[PDB]
Amino acid sequence: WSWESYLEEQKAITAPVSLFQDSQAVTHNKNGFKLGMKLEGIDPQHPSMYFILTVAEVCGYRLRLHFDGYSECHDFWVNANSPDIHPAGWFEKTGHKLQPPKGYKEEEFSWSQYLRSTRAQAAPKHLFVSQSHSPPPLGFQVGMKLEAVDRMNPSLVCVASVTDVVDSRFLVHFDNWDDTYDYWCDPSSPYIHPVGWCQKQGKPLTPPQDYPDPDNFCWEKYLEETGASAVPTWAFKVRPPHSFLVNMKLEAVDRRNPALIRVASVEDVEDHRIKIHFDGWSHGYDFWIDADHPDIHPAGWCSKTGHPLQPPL
Amino acid sequence: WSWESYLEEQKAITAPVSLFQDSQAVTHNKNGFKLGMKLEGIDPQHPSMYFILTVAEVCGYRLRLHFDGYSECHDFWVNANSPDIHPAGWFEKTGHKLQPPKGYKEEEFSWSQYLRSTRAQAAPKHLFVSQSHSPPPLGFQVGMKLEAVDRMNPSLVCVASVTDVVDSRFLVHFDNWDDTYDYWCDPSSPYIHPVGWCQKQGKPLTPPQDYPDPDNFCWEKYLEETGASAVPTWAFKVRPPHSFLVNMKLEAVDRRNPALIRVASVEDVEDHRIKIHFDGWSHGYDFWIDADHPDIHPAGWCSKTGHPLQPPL
Amino acid sequence: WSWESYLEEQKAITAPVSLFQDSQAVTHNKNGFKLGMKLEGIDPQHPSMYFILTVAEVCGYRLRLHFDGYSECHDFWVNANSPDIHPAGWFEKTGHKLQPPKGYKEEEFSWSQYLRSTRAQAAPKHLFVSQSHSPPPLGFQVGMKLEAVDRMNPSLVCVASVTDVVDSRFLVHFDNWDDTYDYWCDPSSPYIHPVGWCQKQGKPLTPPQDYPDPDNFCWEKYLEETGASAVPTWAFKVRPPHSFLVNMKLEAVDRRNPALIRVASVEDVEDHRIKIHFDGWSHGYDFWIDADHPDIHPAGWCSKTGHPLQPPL
Amino acid sequence: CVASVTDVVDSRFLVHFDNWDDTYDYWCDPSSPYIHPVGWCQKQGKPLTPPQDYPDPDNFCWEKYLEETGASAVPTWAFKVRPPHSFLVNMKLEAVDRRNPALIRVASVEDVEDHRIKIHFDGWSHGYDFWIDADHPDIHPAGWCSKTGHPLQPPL
Amino acid sequence: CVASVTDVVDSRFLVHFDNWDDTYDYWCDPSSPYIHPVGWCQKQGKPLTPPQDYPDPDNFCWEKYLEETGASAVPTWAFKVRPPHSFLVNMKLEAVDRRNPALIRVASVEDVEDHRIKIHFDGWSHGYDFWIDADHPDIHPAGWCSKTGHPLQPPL
């Protein structure tokens, strides 16, 4: 419809561009991904693992990725500036493991030969914002230890490790646990803390799954025993709370059908999260989201990138 | 940029592949090292000593290694075909001593238990070019004696011993001195000489540190007294001088920041060393290097292995 | 503290002297300015306006200037090779207006009288790189119009005029706006464009402040009404982008405390600007600066000129 | 749960849960139906939740805790619970909207307990219904908005 | 390279490189590891060397060349896998001297590939070492010289 006339009739304002990360706001980059191009990327359900992916669909600045050899029911959407996708050949050049297409074996797979056999085009390197050609996030080296909130069970702060580093980001892993609980972040993340923070704050720390003698959990000796260092405290930066206010309007991907983006409103706020309401829909579909999530955008993003915008219902 | 267009504009040639050791030139081997893998290797500053190391970073055919338990400030870069790294378990199986992770005790350390406690993966054996599964360098047995140039003080030729043998290489140690002056080489090394060479050449020989009666230094009796044999003269092979010429171009690691490799030129030559100039930089950063050094490579090495190449400044 | 030890410690490289303009690098010129000397110069905050200034302090190749008759809170620092200062008499010989000392009238000020009143010495002419004696910038005449980026609001490209010409540079003024927005440039400045550039690039052009019909600004009519000519298109030159790279280290004056010069790093780059980070300080103090700005310098500049250098936090 | 008095102001005091932060704390008076003397759970047959990280939580015992902490129990006699309120289902009133506290709306008693009422906002979904203490400061008799100069939101 | 069968004698055939000197020709059998069917380079992503003086060197195409030349490809079924040899480094044997072929010398396996071995003459410089196919007629087991009546040269 038009944002302009909507704002007049509702007597409302949009969340200003300045409130968003540059990466959530940028509209002027073209999407150079094309149908059938091949690449590598993380599995959103197993964020430590990398698979061969194909571009199955492009919509504006977004793309839908298919896991080669597997079912289309696993396909998922990302933005073209996603740091979670990488060019063909990246895994080998940066020390990562590639899970091959269904029916291959890790060491059976070669990009040269795969491309010959498929006659497919690898997505060109220059498309990717993350190629491990930037120097890491200061002070966060693989194997180092920290305390982290289990984003799945937010009342728990837990023994955790850095297991992956890529450009300005690193992977937080829970000791003795599935990669299912892992998550990517950067040194300003509000979900991470230096070794000792729990003790110094009052809260209990959850030790590694099936550790010997859990209440008697000692960090400086866990550390000596694992040949690990804790991430230095000077490394952990303070992300300031976001400045979104209740009733500001924006555009947000609909988690019920991620192909769609909708007119939305800020229904509530915490320091680092906002509660999203889709205008014209039930408050039952209202949901909490991290302010820095890739799937929230300023008003006009859809229009400038060429993605349909769902008007209010 | 491109080598091709650079060579045309400069009216220059690259040092041909044939000029390099196969090990400096090989691009077609993949790097199978992955972040967090554990292994063993020498300390580049104390080349007689072995430590537990972790893969901290991978770039193309290179990797950055971290000393477990110690500071990240000691991390160092090697190539994936380095003979100075070995699989977990190597020390025990080949008669070498392992200095354990900071806070352990030599005999407190067990790989089984370390891996259980860290939940880490040992780098697979098949990755390593040096596992002591080759028969030694002919005629160079541990305890044997020779004359060697102190690569740190090149005007000195000195009483020296073989103290380590691994595959085709052996460790040259200076009698009564720190391991700080030690270096690895092979029987074609131009820095080593049979017992008597000094006397037969005219030059003075430096005896062991704090030996009784230095000018009166007698080899055949030093020998009888130490229950040692000299390395037999037939063992010392003649490495021919290299064939690099001034102005040939190549790629070379920048010692100021070893993460980087640069376009370079041959500025000068000796029989077994070349002087490297980084195109577009001051001649003040020009440096001498052994022709067989692992950190010089033919043009196109970076491109074929997936390591960034710094173009001329 | 030394640069040599710090670079080894950090595995870092300094920006070479070759990347700087000669004027930013030159260390072998002596500072002839002495305490109490009087001269003329622009107010850095209002670069179209000239004042009587006195040397209040000298530090290496830098000097602090004081606005005669005004508060010391307005003192500012320049290099001894600044083109923004001029000898006594220059204003009257070159058609520039003097803002006289606090409490004088323009017609009231005479250098002869003032020097007699104060018993002070004028800075000698031979100190000054700029006396309006060198050939003017080709094609840029006073009164000619052009399109310019508002460096204070860089999203705006605006109707502007040449209002001053001194040696090889000219002053860009934004029609009917505060002179605080004015800036000095040369023909290669990346911030200026010929009349018609916005329309050819499809960018909005910002019209003069209080333009009688803001809606329908037309350059052809404006030029006619104002008795003005466009700067001809041939006069505009391409400045090549700078060659500074992220992580190179250098020396930069502290914007908050300009008496101080600090160890600095290149945090980010654009074609014509660099982003400065002060090593050891918060990235909150980081700032963008033009590559040609007179207050960045190569490592070594402070020690070679005799200016103290502040080590990293 | 095991609790302490940590603040006293006029006739009210602050109930704090030992070893927990203050996010679960609440202010009340001697007649609160939510407070009981030390020993109440044992006398009534209800399980007692020990402090958040108490060492041997299965063997938590009050007479030992009181001696490790040098504290005494609020005297049993001080607890004088209030009678149940007399709000009946269907009675109407005004109540602050929890989701937008600037607004007061027409309301109904949907359901009752001894000390609480279940508020329903007239014309709205029953999914919006909530339980609230009968002494809560944000419920009011009909006419309160009109008499105090606050707008009332009509049903729907 | 593009090549042709130009001779057949008993169980072997001669491989010839189209329009090159016949000095490059060699005899083989179907299991030779040096030959591949038409299309192998393109399937393996290797450059194929075209005939010498091929009229348009740039755009060599097998389909057109076969047609222009009235020729058929050797069918793919005819090519057999030869298993790699089982010689190991340091095994000793007898080998004819390439420089003085009248002579057979004590020799050692210096290095191995799947189908070749590198010969070292014991007591001589490694500068005289050479690669040779495992099936070459001029290497023999220890004892061959004495059992056939050929003199054997001992190590330097």
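What you see of chain A is 274-586, where the numbers are those given in Swiss-Prot.
How was it done? The header gives X-ray crystallography, 1.9 Å.
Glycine residues also receive a Cβ, built from the backbone N, Cα and C atoms like all the rest.
Copied over from Swiss-Prot:
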- A:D316 to N: Does not affect binding to monomethylated and dimethylated peptides (MUTAGEN)
- A:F340 to A: Does not affect binding to monomethylated and dimethylated peptides (MUTAGEN)
- A:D423 to A: Abolishes binding to monomethylated and dimethylated peptides (MUTAGEN)
- A:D423 to N: Strongly impairs binding to monomethylated and dimethylated peptides. Abolishes binding to p53/TP53 monomethylated at 'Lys-382' (MUTAGEN)
- A:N426 to A: Abolishes binding to monomethylated and dimethylated peptides (MUTAGEN)
- A:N426 to Q: Strongly impairs binding to monomethylated and dimethylated peptides. Abolishes binding to p53/TP53 monomethylated at 'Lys-382' (MUTAGEN)
- A:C431 to F or R: Strongly impairs binding to monomethylated and dimethylated peptides (MUTAGEN)
- A:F447 to A: Abolishes binding to monomethylated and dimethylated peptides. Abolishes binding to p53/TP53 monomethylated at 'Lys-382' (MUTAGEN)
- A:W450 to L: Abolishes binding to p53/TP53 monomethylated at 'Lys-382' (MUTAGEN)
- A:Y454 to L: Abolishes binding to p53/TP53 monomethylated at 'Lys-382' (MUTAGEN)
- A:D527 to N: Does not affect binding to monomethylated and dimethylated peptides (MUTAGEN)
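A map of Swiss-Prot features onto the structure.
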| residue | record | DSSP class |
| --- | --- | --- |
| A:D316 | mutagenesis position | strand |
| A:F340 | mutagenesis position | strand |
| A:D423 | mutagenesis position | coil |
| A:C431 | mutagenesis position | strand |
| A:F447 | mutagenesis position | strand |
| A:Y454 | mutagenesis position | helix |
| A:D527 | mutagenesis position | coil |
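Separating the Cα atoms of A:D423 (mutagenesis position) and A:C431 (mutagenesis position) is a whole-number distance of 7 Å. Here the Cβ of A:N426 (mutagenesis position) has 10 other Cβ atoms within 10 Å, regardless of which shown protein chain they belong to. A:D316 (mutagenesis position) is surrounded by 17 other CB atoms, counting those within 10 A of its CB over all protein chains shown.
Closest to A:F340 (mutagenesis position) by Cα-Cα distance, out of the mutagenesis positions A:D316, A:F447, A:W450, A:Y454, A:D527, is A:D316. In this structure the C-alpha atoms belonging to A:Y454 (mutagenesis position) and A:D316 (mutagenesis position) are separated by 13 Å. For the pair A:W450 (mutagenesis position) and A:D527 (mutagenesis position), the Cα-Cα distance reads 30 Å. Closest in space to A:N426 (mutagenesis position), of the mutagenesis positions given as A:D316, A:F447, A:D527, is A:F447, taking the CA atom of each residue. Measuring Cα to Cα from A:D527 (mutagenesis position), none of the mutagenesis positions A:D316, A:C431, A:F447 fall within 10 Å. Fewest other C-beta atoms within 10 Å: among the mutagenesis positions A:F340, A:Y454, that description fits A:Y454. A count of other CB atoms within 10 A of each Cβ picks out A:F447 as the most crowded of the mutagenesis positions A:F447, A:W450. Non-local contacts of A:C431 (mutagenesis position) by the CB criterion (under 8 A, 6+ apart in sequence, same chain) comprise A:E420, A:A421, A:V422, A:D423, A:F447, A:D448, A:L478, A:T479, A:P480.
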